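Novice: Structure provided below as structure tokens; questions to follow.
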Amino acid sequence: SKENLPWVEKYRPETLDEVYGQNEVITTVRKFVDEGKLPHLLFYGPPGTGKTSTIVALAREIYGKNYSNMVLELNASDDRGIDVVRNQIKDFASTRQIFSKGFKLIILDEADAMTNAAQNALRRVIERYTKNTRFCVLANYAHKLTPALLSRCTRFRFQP
Amino acid sequence: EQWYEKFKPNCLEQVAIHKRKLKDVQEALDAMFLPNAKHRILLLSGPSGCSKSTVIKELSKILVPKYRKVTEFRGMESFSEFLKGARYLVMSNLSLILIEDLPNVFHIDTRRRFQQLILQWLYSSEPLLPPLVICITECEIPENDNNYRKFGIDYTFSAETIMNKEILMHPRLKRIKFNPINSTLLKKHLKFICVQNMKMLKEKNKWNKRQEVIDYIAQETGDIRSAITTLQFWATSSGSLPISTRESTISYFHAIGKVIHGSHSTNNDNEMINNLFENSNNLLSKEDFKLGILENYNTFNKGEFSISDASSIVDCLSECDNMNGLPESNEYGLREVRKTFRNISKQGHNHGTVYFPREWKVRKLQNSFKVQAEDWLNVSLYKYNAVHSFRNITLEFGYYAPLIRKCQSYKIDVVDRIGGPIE
Amino acid sequence: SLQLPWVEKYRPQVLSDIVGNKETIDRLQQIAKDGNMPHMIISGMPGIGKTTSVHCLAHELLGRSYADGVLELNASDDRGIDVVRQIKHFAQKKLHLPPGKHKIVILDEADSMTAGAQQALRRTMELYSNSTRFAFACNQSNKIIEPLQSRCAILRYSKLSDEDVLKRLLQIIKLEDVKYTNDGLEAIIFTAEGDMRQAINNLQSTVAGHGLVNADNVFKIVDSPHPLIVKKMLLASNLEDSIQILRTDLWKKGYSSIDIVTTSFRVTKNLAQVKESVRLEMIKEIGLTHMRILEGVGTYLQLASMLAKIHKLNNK
Amino acid sequence: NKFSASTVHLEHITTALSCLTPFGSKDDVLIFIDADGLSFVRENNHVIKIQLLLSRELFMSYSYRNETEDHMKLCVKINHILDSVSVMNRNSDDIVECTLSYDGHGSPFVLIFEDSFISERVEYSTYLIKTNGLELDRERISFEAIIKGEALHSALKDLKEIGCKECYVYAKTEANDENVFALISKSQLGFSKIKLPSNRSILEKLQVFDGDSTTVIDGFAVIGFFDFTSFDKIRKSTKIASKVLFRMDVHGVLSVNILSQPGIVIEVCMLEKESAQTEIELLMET
Amino acid sequence: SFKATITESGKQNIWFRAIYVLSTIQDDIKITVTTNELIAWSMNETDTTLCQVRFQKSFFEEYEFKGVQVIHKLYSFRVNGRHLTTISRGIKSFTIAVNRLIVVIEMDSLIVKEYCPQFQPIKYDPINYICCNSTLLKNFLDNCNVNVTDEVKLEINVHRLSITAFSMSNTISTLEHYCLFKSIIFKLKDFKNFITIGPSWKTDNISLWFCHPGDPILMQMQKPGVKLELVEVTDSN
DNA sequence: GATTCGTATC
DNA sequence: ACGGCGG
Ligand SMILES: Nc1ncnc2c1ncn2[C@@H]1O[C@H](COP(=O)(O)OP(=O)(O)OP(O)(O)=S)[C@@H](O)[C@H]1O
Ligand SMILES: Nc1ncnc2c1ncn2[C@@H]1O[C@H](COP(=O)(O)OP(=O)(O)OP(O)(O)=S)[C@@H](O)[C@H]1O
Ligand SMILES: Nc1ncnc2c1ncn2[C@@H]1O[C@H](COP(=O)(O)OP(=O)(O)OP(O)(O)=S)[C@@H](O)[C@H]1O
Ligand SMILES: [Mg+2]
Ligand SMILES: [Mg+2]
Ligand SMILES: [Mg+2]
């Protein structure tokens, strides 16, 4: 089951307790979760620092058993062109969250590989449906993201 | 309504156009209203807001009710149906047809259809046709959303790229290029507007300080419409709101001249270069610009500068050519060229004239050489069971093989140097 | 799960609550009252109020007809030539507006539109100028074709100063009764770098994390702009200090080498008090390092070599 | 074989597959195998879900010899199945006996077509499983309408022809037998309305509740703002529907129940947009 | 002010086909309004064709009448052809009335559909004889594709009448009222549409009035309560 | 932007 | 059953 997995995947943190090294960002996001308001987050740092683990554990302490109906995770393995942003993300954001755990979450892992047109179109999806959804952006290289996208996202730096 | 719509000219004398250009347009138009007029089309090209269509409207409000309205198009084959019914406007329907509305030319298919339909118009066998006029506004097309097409009409929206050479060269097509409105006309008209609004400008207390802005605007833009819009915005304002007018794009040779000689507006090299990259990165990011720099850096002092400077310039260009298409490469090359030409520049230099690179001619000649070599190869393969690599054709056979195949003929095969002789 | 973020919770609803661009905002209020708003193009940098001012203008102008009067289109919506051929029915619509009022077509992010769409927008702006007006909002005005800029009045929004950022932060703080100190707010403004949205986000994060907005708490969760650390590294006298910055404040902090190289390129472009020959030599060295990084060698030794070459070309 | 089902009425499974096409045409399909019947589940963008069910009574043989687990789940692509059955239906006029089969986890989904002379056998590769959270609360229904299939299909076709970028639904029953049910569309034409009749042959039953499915009140209407992209996904299913049941709760979930004539049962769950309300009320009071 | 209702099958069909032809002539179909008739008509980009269809008050079950231009009062308005051609696309009662047009549809299944298309007030803008049968021209014209053939030649002779869509051609023996008291060339994309309006209200003669090559040609058809008119220009020289 | 020719005007 | 609704 979980005994035939590589140690890099077998020891993936499941709660924010098990994420070590990054203390300030973890404390801040825990307080954000408890206070009930979560801004549009942007996680930046070297590879293998615990960004995906942190956001996934946060979205498991924010939703629970509905972590599969409230979180939409898109990454580089999926097409994220202009049509994808205009249709899939827009329809996920416009729809209602069945009231479950307040706002819905959208995790954009490896956003540095996204085209500039998609990032530019995502600007008016981030700030229009912010009342229903919160976007999280994970990236290793900040130079590939438009400055407008960086403006509307709260930057948390994952140190080595 | 808006000053550029309320103070529109009612006669030609209120039109902001040069006298000579006006004469050329008038004589051409009148000649196009003749039963059998050599010229069938009148392609007016130029920057935006140069009275390209204002003058045409005024002129067709005089010429039309003399040999007989402007019937403007409204932009796949819809333009075909429009032009299929734009030919019946014959005598008693003579109505100068103006095509300021360009059927979408950013789409390959309808661009080709536009070109091939205007060609059919040019080669029409009908004995009587209406005066056809097309207005094209030359405006650099900004950098798209990663568009990898990077085709011709994805850099500049110009007549050359919308039409094909044949169209623009057809004997029956007359082209009259238009120039930005000169500061003389701009001041002359921006003052007429002020003597029509001196009332509000007086109570506003700006009627006194009106010639300052009338001159700054006349020196900042050649666009009459933008000038009037800026004047309206400044006049209706209250405070010291900054006077900002639209921004125009430099030309290819204009950019080359700015890189080589510089600009009088700015004596700062860094600021000028940075602004050129910011506003013009759709040309400074094309290899033809570096080829133009290489071809025209000898037009400084007519080519009477030290050889060390030329060596440094060309060495830097070669070094930046192996930096890939990186942004730093051009910023280094242009900066080095400008530095080199700044240190050597003085007073007393009768600079030369710049020219476009001849690389396209070399590529066409290379294609011709390839076409020549292929025939030789297949002839040999069918007549001598001989396979020869193109490298050996370009280094040995191209010269020896025709000499032998011609001299043996001297006593189907090639008798001339493959691809023409070396000069 | 009921609170909205302070960026959206405190978005201005009236033109009087938009800090900065004093003259431009006053002009906008005058247009709101007088009417007859011209075609406008609003440029500037992120976080200055180019959309919070166009929406406020449309509100205060149309008013009760803000539902049948403001056709908002942005990058998130399809804006091809076909859409521009939604923008024609809206213009042809007749609505009984108060005298001097016109319908507004807010095309947010007009810099991302296709050129065919703009070439058709010219037709719409020419045939229906007497009933509807267009308000383009963009970040770079050159991305709008010159024929469209010809018909519009260009209004350029400058960077927000420290005073207009401090005033809005004080308003938000008094509304949110958070605790602060002068140094903390100064640090928030310093890290904002003329961005109101980033300043609000940083203040919200500092309040949530700790509660007291002082220098230490702000700087332990918000980092000083790295362009400024790149500039400090590139202007060092001797190579010891430059490499020291490169390591401590850029490598051990988690910044990627490619990010450092790109930031160094921009810093060199905008650097002052350096000769043109020195600047172009540094540009060449940075370009070579960028080439090496893109080819796969993303190592700290390459950046150290680049700094060594920069110092070598500085000292001679 | 842990599961085996045989049938000759292949038109039923063909209609099941053509009723699964609207929910995207190249993606993954979930098939749930249980003793009661055979069910296909599809989900799109986490906003809409379809669930067709082929009962045991539709097959002469339905073994389900699996004993370790009560239900079996497998994920297979739909493009493969569509592209196969498309060329298999070339000679559909022959007496074909379809045979479904599944041997458990790690084994392919078999689909044998025997014509008594040729026995075509296809093994569909099964993929890992990424679909119930999108279900309305049964104790919170705000309105329950039973509508005839043909009328709803005609209304959906009309809305398609009008474009219908956005759609609205109304459910008001006034003091008398004033059952009002309408499908308003935000289209190019403007604000278009399709009102279902109050007669009992088209609208058999309309009942509006106060979010508890027990207390019936009159004079209040429940408004549903739905994206017509998702709302058109039920058109292909209503084409073969005898009666259609509409149910929506206060959480903004519309559950379309389609029954065919025994035939096939289709359940579609649709999410409501964030959100014009006063315009809706003023247009229908007019 | 206006309220008109259509409550028959073929009448709805003729209304639909006329509306579609007007929509395919111009994007915005133009309808003027008279106390005794309903006038619908269109225009061309190059001002070449003029198709007008008039519906008398006897064509509607009720024709109550209570922008405005006097000449008798007259309301003229513009509405999108493509939008209103889908509204008129079984129907029991088709009611049209009037700043957005009002049209009511009541299906035989008691389904009532409401539409509110926007309309724009505007101002009204108002030899030899041939009486050939419509169907003989219909079969030939339906066999002509607009893309491949654009012009039609009308050569009228006392012996016979031959029409050539150019060079596919057909001949009709001399016709009922070929009063000469010639050669005419005009378009085709609208002629087929006009000749196919009429044969929609099944319950069929077209009139060609032309004078000179430079003069327009008039087409007229007759219906119990519908009037059909088409004017097209011909090559001058 | 540079050169050369050609005006128009003070 | 036949007409209409790749560059
Ligand atoms: N702080 C941490 N505590 C414990 N394990 C960690 C931590 N950070 C990373 N890991 C382990 O490293 C693995 C990879 O880290 P991830 O968080 O999944 O990826 P990442 O850190 O976001 O790097 P990138 O940018 O995605 S390549 C995890 O599955 C964990 O097993
Ligand atoms: N004195 C003047 N002379 C000429 N045009 C004037 C004058 N005063 C106002 N105008 C207006 O300025 C505008 C100039 O438009 P044009 O130059 O004719 O169009 P254009 O050249 O195609 O510009 P673009 O490229 O389409 S934006 C028109 O609307 C004129 O009515
Ligand atoms: N002048 C201003 N005064 C006060 N708050 C402002 C101002 N400008 C922006 N904001 C804040 O910034 C957020 C709204 O951002 P916008 O003004 O829409 O940014 P923007 O100028 O449109 O930049 P882009 O083009 O969207 S990246 C809200 O949190 C506002 O409170
Ligand atoms: Mg990751
Ligand atoms: Mg013009
Ligand atoms: Mg904005």
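Numbering, chain B: per Swiss-Prot, residues 64-131, 147-153, 163-498, 533-544 in sequence.
Each Cβ is built from the backbone N, Cα and C atoms, and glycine gets one as well.
Feature list, courtesy of Swiss-Prot:
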BINDING   B:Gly109, B:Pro110, B:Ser111, B:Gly112, B:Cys113, B:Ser114, B:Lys115, B:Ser116  ATP binding site
MUTAGEN   B:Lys115 to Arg  No effect on NTP-binding and hydrolysis. Resistant to DNA damage
MUTAGEN   B:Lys115 to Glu  Reduces NTP-binding and hydrolysis. Shows DNA damage sensitivity
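In the displayed structure, how are the listed features positioned relative to their neighbours?
Specialist: DSSP classifies B:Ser114 (ATP binding site) as coil under the three-state reduction.
The Cβ of B:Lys115 (mutagenesis position) has 22 other Cβ atoms within 10 Å, all protein chains considered.
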Novice: Does any of B:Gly109, B:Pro110, B:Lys115 have a Cβ within less than 6 Å of an atom of ligand 2? These are the recorded positions; tell me which, or none.
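Specialist: List returned for ligand 2: B:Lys115.
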Novice: For ligand 5, which among the binding-site residues B:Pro110, B:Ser114, B:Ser116 have a CB under 6 Å from it?
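Specialist: Correct list: B:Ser116.
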Novice: Give me the Cα-Cα distance between B:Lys115 (mutagenesis position) and B:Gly109 (ATP binding site), rounded to a whole Å.
Specialist: 8
Novice: Other residues near the ATP site, CB within 8 A of the CB centroid of B:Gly109, B:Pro110, B:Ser111, B:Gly112, B:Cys113, B:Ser114, B:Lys115, B:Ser116?
Specialist: B:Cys222, B:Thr224, B:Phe265, B:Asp310
Novice: Which ones, of the recorded positions B:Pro110, B:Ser111, B:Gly112, B:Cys113, B:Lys115, are Cβ-proximal to chain C (under 8 Å)?
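Specialist: Listed recorded positions passing the 8 Å Cβ cut to C: B:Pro110, B:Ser111, B:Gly112.
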Novice: If you draw a 10 Å sphere on the Cβ of B:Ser111 (ATP binding site), how many other Cβ atoms land inside?
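Specialist: Result for B:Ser111 (ATP binding site): 24 neighbouring Cβ atoms inside 10 Å.
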Novice: Neighbour count, 10 Å Cβ-Cβ cut-off, for B:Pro110 (ATP binding site): what number do you get?
Specialist: 20
Novice: On a count of neighbouring CB atoms within 10 A, which of the binding-site residues B:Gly109, B:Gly112 is highest?
Specialist: B:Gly112
Novice: Out of B:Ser114, B:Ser116, which of these binding-site residues shows the lowest number of other CB atoms within 10 Å of its CB?
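Specialist: Per-residue Cβ counts within 10 Å for the binding-site residues B:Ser114, B:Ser116 bottom out at B:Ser116.
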Novice: For B:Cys113 (ATP binding site), which residues of its chain lie six or more apart in sequence with Cβ-Cβ distance below 8 Å?
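Specialist: Expected: B:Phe265, B:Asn266, B:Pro267, B:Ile268, B:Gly309, B:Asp310, B:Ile311.
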